[PDB]
Amino acid sequence: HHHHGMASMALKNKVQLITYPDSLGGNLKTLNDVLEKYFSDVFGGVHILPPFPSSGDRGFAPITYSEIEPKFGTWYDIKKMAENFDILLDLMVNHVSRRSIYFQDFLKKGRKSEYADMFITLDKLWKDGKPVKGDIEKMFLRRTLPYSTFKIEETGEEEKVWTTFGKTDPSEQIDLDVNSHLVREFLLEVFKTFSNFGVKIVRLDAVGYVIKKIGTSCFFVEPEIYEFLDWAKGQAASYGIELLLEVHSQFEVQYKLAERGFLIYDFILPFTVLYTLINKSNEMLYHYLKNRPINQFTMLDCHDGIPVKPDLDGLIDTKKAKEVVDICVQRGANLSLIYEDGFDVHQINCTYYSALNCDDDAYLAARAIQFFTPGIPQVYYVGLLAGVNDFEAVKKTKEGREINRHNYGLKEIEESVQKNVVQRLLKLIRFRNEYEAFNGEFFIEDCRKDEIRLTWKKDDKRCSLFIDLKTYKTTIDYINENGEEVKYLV
């Protein structure tokens with residue numbers, strides 16, 4: 001029922017960092033050093049993108065969760081960080097590396113492997129294990145074919161298993177059968193491992209894909225998906241873990257998840273803030289702020305691109321979606337597509353600072369809007385350092401999403417944090433962490449279309465954001481410790 005289990009939910013309301021384990025100095029030890037040097041009271045939590053040994057997709061093809069990738073560090077590095085920050089880690093509920101012991105044993109022994117049932121051999125979907133084109137055509141495909149062919153060593157036979165994702169063929173990412181008792185035991189063991197080292201929040205990667213059903217899109221298949229979500233939520237709670245679901249879908253799916261008591265990502269705000277600032281109009285933002293669940297993790301940038309379709313379906317027309325997309329692409333962006341007909345832009349791959357034309361004032365305005373929006377605010381490491389599009393990584397790797405995944409060395413971090421725009425952002429972050437009003441009541445204030453006025457109130461504390469969208473001048477009027485109203489020019 002409504003907001004099930006949320007009576008006990010009380011998350012720390014402080015800004016969090018999103019980073020790769022190696023993108024701030026090269027490993028978890030340099031990450032910890034950088035956090036201690038510059039950011040101890042800047043972040044209340046850290047989402048470390050997948051730090052387990054992985055065979056592809058920069059961490060999202062995990063081989064095992066029982067150790068941290070040794071290039072990055074050890075589980076004790078995570079435990080030490082958890083002493084100072086809330087740690088958020090990924091659970092790849094949908095797939096595991098083909099190089100895991102589970103799948104390599106299966107490729108050796110075929111059906112006599114004790115792990116065979118962990119994987120979606122095609123006989124679980126079709127009587128004879130033969131794919132049917134008409135059925136595939138109904139599916140939401142994320143690669144040309146949603147399966148891969150492997151050779152069973154002991155029999156020499158060819159076997160197909162489901163692989164939703166994978167840039168190589170065969171894919172490195174083998175889908176898990178979440179109906180298998182063996183998979184549920186496997187996932188439970190990861191929760192236990194995570195909990196053992198202090199992890200408090202777990203992101204369910206690609207959770208929308210876990211239910212396969214012939215005749216459906218195989219994306220967020222109801223009601224089956226909710227049986228898995230309910231199971232996973234209760235087991236995670238047994239180990240002290242809250243689940244954060246990652247679902248790129250139409251807003252009705254996200255809203256129903258929140259209505260049913262699941263934490264979600266705010267995948268509408270990133271585009272909404274871009275549109276607000278590019279067009280100097282608060283109308284879309286105000287409509288969204290008045291009609292959205294508040295128990296969301298907010299972001300501008302993350303490790304993926306800025307969502308467009310399906311996340312904004314029914315909320316913006318193609319004209320305005322294309323306006324913002326085209327402007328971002330003129331500013332260096334590349335696009336991830338749904339994959340010939342219609343508007344098919346899935347995400348805008350672009351640093352958020354570059355998307356705003358490197359306009360410091362507009363970028364600080366964007367973060368102020370984010371931090372004044374109800375929800376737990378997350379700052380991606382590239383945006384923390386006001387990073388611009390990494391064209392070298394795009395040209396060298398031919399991977400568009402690497403535009404927003406630059407790896408910073410220590411010396412480059414030392415230089416970047418001294419930039420005026422970064423120092424302004426750090427001051428704003430600390431204000432959002434320190435000022436008590438953000439833990440109180442939220443009010444959307446009347447104002448002109450080219451203004452933004454948002455207020456938080458708690459006890460004698462109150463802070464009121466004002467943005468002039470004509471100039472992007474961003475001011476916060478707040479009550480200081482002596483009860484005096486003070487003006488903070490962001």
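Note that the numbers count up from 1, one per residue, in the order the chain is shown.
Including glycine, each Cβ sits where the backbone N, Cα and C put it.
Among the features that Swiss-Prot reports, active site, nucleophile is placed at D205. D205 (active site, nucleophile) falls within neither a helix nor a strand when secondary structure is assigned with DSSP, and so counts as coil.
Note on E246 (active site, proton donor/acceptor): other Cβ atoms within 10 Å of its Cβ, all shown chains, come to 18. Classification of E246 (active site, proton donor/acceptor) by DSSP places it in coil, neither helical nor stranded. Taken from Swiss-Prot, the feature active site, proton donor/acceptor applies to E246, supported by a curator's inference.
Under 8 Å, Cβ to Cβ, and six or more positions away along its own chain, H303 (sucrose 6(F)-phosphate binding site) finds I18, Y20, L49, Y380, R401, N404, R405. Per Swiss-Prot, sucrose 6(F)-phosphate binding site is recorded for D57, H95, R203, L204, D205, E246, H303, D304, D344, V345, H346, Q347, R401, and the stated evidence type is similarity to another entry.
Residues within less than 8 Å, Cβ to Cβ, of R142 (mutagenesis position) and separated from it by at least 6 positions along the same chain comprise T164, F165, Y209. According to DSSP, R142 (mutagenesis position) is assigned to coil rather than to any helix or strand. For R142 to A (Swiss-Prot position 134), Swiss-Prot lists a mutagenesis experiment annotated as follows: Shows a decreased ratio of activity on phosphorylated fructose over fructose. Displays increased transglycosylation activity on a broad range of bulky acceptors.
Listed in Swiss-Prot is the mutagenesis experiment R143 to A (Swiss-Prot position 135), annotated as follows: Displays similar activity as the wild-type.
According to Swiss-Prot, the mutagenesis experiment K309 to A (Swiss-Prot position 301) carries this note: Displays similar activity as the wild-type. Of all the Cβ atoms in the protein chains shown, 19 others lie within 10 Å of the Cβ of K309 (mutagenesis position).
Under its mutagenesis annotations, Swiss-Prot gives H346 to Y (Swiss-Prot position 344) the following note: Shows a decreased ratio of activity on phosphorylated fructose over fructose. Secondary structure from DSSP puts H346 (mutagenesis position) in a beta strand. For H346 (mutagenesis position), the count of additional Cβ atoms within 10 Å of its Cβ stands at 19 [all protein chains shown].
In terms of Cα spacing, the recorded positions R143, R203, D205, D344 that come within 10 Å of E246 (active site, proton donor/acceptor) are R203, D205. Ranking the recorded positions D57, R203, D205 by the distance of their Cα atoms from the Cα of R143 (mutagenesis position) places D57 first. Taking a C-beta cut-off of under 8 Å and a sequence gap of six or more, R203 (sucrose 6(F)-phosphate binding site) has these contacts in its own chain: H47, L88, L89, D90, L91, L243, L244, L245, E246.
Proximity of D57 (sucrose 6(F)-phosphate binding site) to non-local residues of its own chain (separation of 6 or more, Cβ distance below 8 Å) is seen for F165, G166, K167, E172, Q173, given in sequence order. Distance across the unmodelled 6-residue segment, from the CA of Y339 to the CA of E340, is 7 Å in the deposited entry. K309 (mutagenesis position) falls outside any helix or strand according to DSSP and counts as coil. When the recorded positions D205, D344, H346 are compared by Cα distance to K309 (mutagenesis position), the shortest distance belongs to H346.
In the three-state DSSP scheme, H303 (sucrose 6(F)-phosphate binding site) is classed as coil.
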